[PDB]
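Following: one structure in structure tokens, then a few remarks.
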Number of protein chains: 2
Amino acid sequence: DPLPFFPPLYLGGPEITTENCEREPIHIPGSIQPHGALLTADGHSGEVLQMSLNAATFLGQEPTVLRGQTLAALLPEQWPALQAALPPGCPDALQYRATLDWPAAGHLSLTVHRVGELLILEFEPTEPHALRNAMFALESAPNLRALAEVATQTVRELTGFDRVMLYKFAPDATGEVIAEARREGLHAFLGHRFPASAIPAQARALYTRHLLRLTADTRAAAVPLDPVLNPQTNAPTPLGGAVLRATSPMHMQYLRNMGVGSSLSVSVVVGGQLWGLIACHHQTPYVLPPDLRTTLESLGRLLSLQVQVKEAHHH
Amino acid sequence: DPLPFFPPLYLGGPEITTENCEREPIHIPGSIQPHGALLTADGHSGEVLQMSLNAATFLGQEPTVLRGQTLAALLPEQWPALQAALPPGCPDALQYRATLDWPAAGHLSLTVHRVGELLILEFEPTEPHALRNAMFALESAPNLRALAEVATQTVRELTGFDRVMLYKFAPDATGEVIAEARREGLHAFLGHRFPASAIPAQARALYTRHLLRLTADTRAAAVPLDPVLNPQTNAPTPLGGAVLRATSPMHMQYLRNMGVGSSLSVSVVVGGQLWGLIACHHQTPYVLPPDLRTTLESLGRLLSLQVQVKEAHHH
Ligand SMILES: *C/C=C1/C(=C/c2[nH]c(/C=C3[NH+]=C(/C=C4\NC(=O)C(C=C)=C4C)C(C)=C\3CCC(=O)O)c(CCC(=O)O)c2C)NC(=O)[C@H]1C
Ligand SMILES: *C/C=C1/C(=C/c2[nH]c(/C=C3[NH+]=C(/C=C4\NC(=O)C(C=C)=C4C)C(C)=C\3CCC(=O)O)c(CCC(=O)O)c2C)NC(=O)[C@H]1C
């Protein structure tokens, strides 16, 4: 049970320190990472309610001009499908995904989820068999630690990340790196233990519900949403289900201090509890493409189940 | 433990009947389904050793002219990768996959696996997020039967198959349909039980090792390989790892008698034992594309693990 949140800084909340980091409202930063754009919309009317300030970079119309327009006008082809895919009351982790044309190279990937009566739309530029292959070595791994070793190697191979760790939580929420795949020459974190405060309780709770999060560029400034509050509620917009959610500034400083240029992790959830993380670092900024992120989510699921099976036959 | 095999018909084996069907050598039919082409090659030299007789339809050179040519000549780009992907001693279920250009519409999908010192190459014309989405309802299913119901619905949605069943094996190898998703108007098989002989012991044993098999057109005549025997061994070529493997004629007659035009199943393997099948029927011929088959293999894996978890919490 994490403490009550601070108000976010845009509601006059206090500054975060190492003495109160467990109270930062990381699920409502009111801003996104700059490598994509985000809109929110009324889940019945499809009226656009909020827009990231960088929307015209990705969507080609000004945020103030998009505001109030319907997704039926904006996304004629996708709106019926979107609407049917994400009915009121559906899980906030359920996603609608489509690919959109745009004047630039590649395409625009659209990812949508629903929170209450709000649709949250994420747009990012983009220019499974290996998963399938991997499941053999994951299945044949003789025990938990062997599974962990295979899993980190597989993820490195899929992603090209400089470092991939499987971080395991202890009952006191301290953690240990129990497996690591890394580029030659990088110093090892294998076996290193870290205190519970490295991943504070409100983060652990969010990561139990929304199983993948990332920081594409640990030096990139966040982009505010406008208006910052959801008009439906006159309250902050929950962004925990959006990969574009801005990362805690305190965690980004931690990553920079570590010499990390990009970070990504996937939760390993067993019996509804956070068991650990597949934790990835790159030395430079890196936008993992949406199809590869989807594959990592799927491996996270598969790994969660295999952990539960490998641990059981120790009983 | 299945009985010893009959020799295949091309080695003077006896005709199959309902009294001896458990002895049909289904893994070595010496022939393929006609919607693709197959080559085999020496795993060191890449010399082509065998060719399906229909190769020129898909590859544009005569089988007798391909024979003896190296994959380095035939597939310059892919051969180093192929070779590195499938080293001697690797699992015979491990696959290399690539997409090839050809003069026709779409592309040519290449799938390769290794059996001993033989590479087996399958070529078929072709013109994951839904998987990811599905895992939520699979995870939230409260028990085994609910999981089964979600799984058959998901597979129907992914594939558009007229009927999708989860067939569960009993300890005496009889089976029961414990879940079914079907097009409106189709009579139900839900709850129906079938004798052990419907899926004979040598089939059950193959399906424990090679987890997906299909009959794209239950009226299509098989296409012989040439030469029919692998020159390395002067013995039949094992095709259980090739989806293009010709289906037992006895099973194809069964499917036609059932009014099935296309069939596909995926094994559910738990603790190394065959627990059951995701069994799919279409009323007409249907070539499920290779990327969708790959997705079904991945769901089969995930379902196997979830079955094991849902059944355990009954203990
Ligand atoms: C008092 C505040 C601090 C704090 C806040 C914080 N930390 C996170 C999220 C993560 N911290 C992680 C820690 C590690 N990464 C590593 O590589 C290692 C060791 C090799 C450790 C211990 C990780 C993995 C995460 C998850 C995010 C990610 O994968 O990059 C948050 C939440 C961030 C967010 O989602 O917005 C916060 C608020 N961390 C501290 O150490 C103290 C100073
Ligand atoms: C004595 C020989 C017979 C026999 C041989 C046989 N059967 C199979 C494979 C399968 N049989 C299946 C049975 C069913 N499909 C259904 O829909 C239902 C009920 C609704 C049943 C009972 C299934 C599912 C398979 C797997 C293949 C597939 O999914 O289509 C084989 C092996 C075929 C092969 O891989 O080459 C053989 C030799 N089956 C009999 O009933 C007796 C007459």
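Numbers here mean position along the shown chain, with the first residue as 1.
Heads up, header says this was done by X-ray crystallography, 1.7 Å.
Backbone N, Cα and C atoms are what each Cβ position is placed from, and that goes for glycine too.
The feature tetrapyrrole binding site is assigned by Swiss-Prot to A:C21. Annotation comment: Swiss-Prot describes A:23-91 as domain 'PAS'. For the mutagenesis result A:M250 to A (Swiss-Prot position 259), the note given in Swiss-Prot is Binds PCB (in vitro), but difference spectrum is altered. Here the residue is the original one, but Swiss-Prot notes a mutagenesis experiment at this spot, A:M250 to C (Swiss-Prot position 259): Binds PCB (in vitro), but difference spectrum is altered. In Swiss-Prot, a published mutagenesis experiment is listed as A:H251 to A (Swiss-Prot position 260), annotated 100-fold reduction of chromophore-binding activity. Among the mutagenesis experiments that Swiss-Prot reports, A:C280 to A (Swiss-Prot position 289) is described with the note: Binds PCB (in vitro), but has aberrant spectral properties.
Among the recorded positions A:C21, A:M250, A:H251, A:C280, the residues whose Cβ sits under 6 Å from any atom of ligand 1 are A:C21, A:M250, A:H251.
Comparing the recorded positions A:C21, A:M250, A:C280 on other C-beta atoms within 10 angstroms of each C-beta gives the minimum for A:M250. Among the recorded positions A:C21, A:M250, A:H251, A:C280, no residue has its Cβ under 6 Å from any atom of ligand 2. Candidates A:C21, A:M250, A:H251 (recorded positions) were compared with A:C280 (mutagenesis position); none lies inside 10 Å Cα-Cα. Distance (Cα-Cα) between A:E127 and A:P128, which enclose 6 unmodelled residues in the deposited structure, is 18 Å. Under DSSP, A:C280 (mutagenesis position) is assigned to a strand (E or B) in the three-state scheme.
Using a 10 Å radius centred on the Cβ of A:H251 (mutagenesis position) and all shown protein chains, the other Cβ atoms total 21. Separation of the C-alpha atoms of the residue listed as 'tetrapyrrole binding site' and A:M250 (mutagenesis position): 8 Å, rounded to the nearest whole number. The DSSP breakdown of the domain 'PAS' (A:23-91) into helical (H, G, I), extended (E, B) and coil residues amounts to 21 helix, 15 strand, 33 coil.
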